[PDB]
Structure formats: C-alpha cells, structure tokens
Amino acid sequence: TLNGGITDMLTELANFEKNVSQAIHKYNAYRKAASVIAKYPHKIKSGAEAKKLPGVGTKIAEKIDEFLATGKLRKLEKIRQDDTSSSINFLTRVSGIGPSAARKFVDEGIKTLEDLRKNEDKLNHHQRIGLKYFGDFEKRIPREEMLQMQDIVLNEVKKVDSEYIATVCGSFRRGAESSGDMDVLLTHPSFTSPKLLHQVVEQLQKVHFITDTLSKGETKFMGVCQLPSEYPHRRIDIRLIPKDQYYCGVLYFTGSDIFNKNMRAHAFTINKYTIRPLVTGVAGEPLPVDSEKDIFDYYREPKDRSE
DNA sequence: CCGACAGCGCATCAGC
DNA sequence: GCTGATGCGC
DNA sequence: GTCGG
Ligand SMILES: O=c1ccn([C@H]2C[C@H](O)[C@@H](COP(=O)(O)NP(=O)(O)OP(=O)(O)O)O2)c(=O)[nH]1
Ligand SMILES: [Cl-]
Ligand SMILES: [Cl-]
Ligand SMILES: [Mg+2]
Ligand code: NA
Ligand code: NA
C-alpha cells in the first residue's frame, strides 16, 4: 500500500510480458521487483533508492523515475489502449486460455467473453469450464467456507476407506482468513514409492460436491466444487502421493512460496518428494520421513510460514 | 558477455 | 495407431 | 529484466 502505485505498475508490466510478449522470465523479474518493493517499509522517492533492492535494476529504476515525475508510464498507457494487446491479456484470465490460445483467438477476431460464448466449438473442455465459471474463479474463499469444504472432503474420504489420509494444505493450512482455492493431499498405506484417486473423486461427485473436471489422472485431479445450499463454484485439486513421500509433499504444498525457497536454501536438498543428503555433491538415498518435524530435525508451525 | 531464471501431471497437438 | 513436444496451471 | 559467474 505504501508504494502501491509502483507495485501495480510493475504487476501490470509483468502480466503484459507473460500474456502478450510471452516472456516468462521478464514476467517473473517484474513480479520479483514488485514483491521486494511491496515489502519495503518506506515511501520510495527515487528509482536510485529502489535500485538498492535486490531484483530492481536499471530499467525498473528508470521506470520508477518516470512514474514518480509524471504519475504514469507512457508505454503502459499505450499498451492499455491497444485493442490487440489488452484483449490478449484479458482472455488469459480464463482458466485454460494461456498466451498461445489468447493470441490465436484474438488473431481471428475473438476478443471478449461474449465472443468466447459465441464460439464454444473452438474451446477445449478446460476452457469451456473456465468460461462457465469465469467470475466465480476470480472470487476468493472465506475461511468459514473452506472449513465447510474441509468437512465434506474429510468425511467423504473416510467413508470410501478409513485408512486414507487427507490433508488440506496451501494457505488454508497456514491459517489464512481467505483462500484462492482448495489444495488436498491424499495418501493410502497401499500406495508407496490401484485406483485410489478415482474412488475418492467419484464419491465426491456422488454427494454432488465436485461438479466439474478440468483434468484427471491416477495421481492428480483438478476440478470444480461447490458447497450445497447459492455458493460460488470453487477450484479444488487433489493429489495422490506415496505414503513414504507424504509429509515432504505436505510441507511443499503448504507454502508459502517464500518460506519454501528459504527453507531449502537454508538446507541437504529438499524437493516435493524427498529429502536427501549431499562429499562432492553426490546425492544419497532419500531419508526416512514420517512427519513434518523430521524435515526440521534434519520447527515452524504453518501459521508462521510466510517466510 | 551470456546463461539461469522450478518443476510436475495431464490434455492435446505435431510428427511419423 | 504410436511417441514426443507443447500448452497450461500452479 | 536482473543477477552473477
Ligand atoms: O506455480 C506454482 C504454485 C504453487 N505451487 C505449490 C507450492 C504452493 O505452496 C502450493 C499451493 O499453491 P497455491 O497457489 O494454491 N498457494 P496458496 O494455496 O498458499 O495461495 P491461495 O490461497 O492463493 O491458493 O502449490 C507450485 O509448485 N508451483
Ligand atoms: Cl523471457
Ligand atoms: Cl527424489
Ligand atoms: Mg491454494
Ligand atoms: Na538492485
Ligand atoms: Na488462463
């Protein structure tokens, strides 16, 4: 909020690079710069000042100078009024429509949500669902609803087989007051490093909790769910992970992104699967893990895992 | 100067 | 029909 | 776009 003008500018630049220019690394550069500035506890008076922050270089410092002196960015104002670029950028807000699809659509005169509605045959299954729940997917989920959603998931999972273990991770596990989606990690003692995932998904569809499917395989389900009453439709992912790699998965999918990076950087090598020792760099076999604390013993409650 | 910049499952396409 | 590449979300 | 070897 203290430098919201600058961070919004950088975020807008970020999106354009990712969505229109298809330059993912420049997207991430702008985001990294936006993040380090948003955490900066002073009102920025110059680009030179911001330049001192890691992730802010010459080009962004120059842009900040323009923004501070004029209250805007010339090229950013031009991009906003550009029909092609703004349409491409907007279409990517539809889940399933990335930079490639967005560009192709705009190339053939398809630029709006209404245009998408008139051209259903040109959309794949995922994109049709993204279109259908466009507004709902951009809503956040209050913790109270997440709790009700957790109630349903844990209940139905245990009814299928009481030996399943299910954990809602992500921001919810970190105790966030709101969440963007629901991330569920699933395991079963019969699965280590059968159709375990299918049976869970089917039961959730049976009680009319899961309403649509974006993608589904033996280890990962991505779909849509809805609380009964009208509640917005929500995004839910369910991952089946081997029992012996469960808690590494729980750690990884709990977050936050900043905490995860800082944890393995201050670590051994830690990925989503295992933790293995490193010698000349030759990684050994995975270490035995039966809890989150074991990783730390090689502690931070989820409540404080922002960094 | 110049390469890194995370890594994975699934859906779908390109090539054969 | 197949294998591998690409797009996509996250 | 920025960083760092
Ligand atoms: O690009 C990504 C994003 C997330 N992840 C993992 C790490 C993260 O902790 C986990 C949860 O992703 P969310 O984007 O769902 N993080 P959070 O769930 O904590 O934010 P929200 O409440 O917005 O989902 O998925 C990746 O591996 N790659
Ligand atoms: Cl790039
Ligand atoms: Cl591994
Ligand atoms: Mg989440
Ligand atoms: Na800097
Ligand atoms: Na999209």
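Here chain A follows Swiss-Prot for its numbers: 10-202, 208-243, 249-286, 291-301, 303-322, 327-335, in order, are the residues you see.
Every residue, even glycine, has its Cβ placed from backbone N, Cα and C.
The annotation K(+) 1 binding site is assigned in Swiss-Prot to A:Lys60, A:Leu62, A:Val65 on the grounds of experimental evidence. Taken from Swiss-Prot, the feature K(+) 2 binding site covers A:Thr101, A:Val103, A:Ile106. Positions annotated as dCTP binding site by Swiss-Prot: A:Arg149, A:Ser180, A:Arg183, A:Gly189, A:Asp190. According to Swiss-Prot, the feature Mg(2+) 2 binding site maps to A:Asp190, A:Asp192, A:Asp256. Record note (Swiss-Prot) on the mutagenesis of A:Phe25 to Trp: No effect on 5'-dRP lyase activity. Decreased ssDNA binding. The annotation that Swiss-Prot gives for the mutagenesis experiment A:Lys35 to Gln reads: Reduces 5'-dRP lyase activity slightly. Swiss-Prot gives this note for the published mutagenesis A:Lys35 to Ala: Decreased 5'-dRP lyase activity. Decreased ssDNA binding. Loss of 5'-dRP lyase activity; when associated with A-68 and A-72. Decreased ssDNA binding; when associated with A-68 and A-72. No effect on structure shown by circular dichroism. Under mutagenesis, Swiss-Prot gives A:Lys60 to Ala with this note: Decreased 5'-dRP lyase activity. Decreased ssDNA binding. Quoted from Swiss-Prot, the note attached to the mutagenesis of A:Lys81 to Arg states: Abolishes ubiquitination; when associated with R-41 and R-61. For the published mutagenesis A:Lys84 to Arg or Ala, Swiss-Prot gives the following note: No effect on 5'-dRP lyase activity.
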(message) Given the recorded positions A:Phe25, A:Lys84, A:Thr101, A:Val103, A:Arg149, return the subset with CB under 6 A from an atom of ligand 1, ordered by sequence, or none if empty.
(response) none
(message) Under a three-state reading of DSSP, tell me whether A:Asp192 (Mg(2+) 2 binding site) is helix, strand or coil.
(response) strand
(request) Using all protein chains in view, find how many other C-beta atoms are within 10 Å of the C-beta of A:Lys84 (mutagenesis position). (result) 12
(request) Sort out for me which one of A:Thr101, A:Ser180 has the most neighbouring CB atoms within 10 A, since those are the binding-site residues we care about. (result) A:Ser180
(message) Please report the distance from the Cα of A:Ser180 (dCTP binding site) to the Cα of A:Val65 (K(+) 1 binding site), rounded to the nearest angstrom.
(response) 28
(request) Check the deposited model and tell me the whole-number distance in Å separating the CA atoms of A:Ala286 and A:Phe291, where 4 residues are unmodelled. (result) 5
(message) What whole-number Å value do you get for the CA-CA distance of A:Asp256 (Mg(2+) 2 binding site) and A:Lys60 (mutagenesis position)?
(response) 39
(request) Mind giving me a neighbour count for A:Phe25 (mutagenesis position)? Other Cβ atoms within 10 Å of its Cβ, every protein chain shown. (result) 23
(request) Provide the three-state secondary structure of A:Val103 (K(+) 2 binding site) computed with DSSP. (result) coil
(message) Using a 10 Å radius around each Cβ and all protein chains in view, which of these binding-site residues has the most neighbours: A:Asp190, A:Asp192, A:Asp256?
(response) A:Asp192
(request) Round to the nearest Å and tell me the distance between the Cα atoms flanking the 4-residue gap, namely A:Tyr322 and A:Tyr327. (result) 11
(message) So if I measure Cβ to Cβ from A:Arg149 (dCTP binding site) and keep only same-chain residues at least 6 apart in sequence, which ones fall under 8 Å?
(response) A:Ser187, A:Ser188, A:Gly189
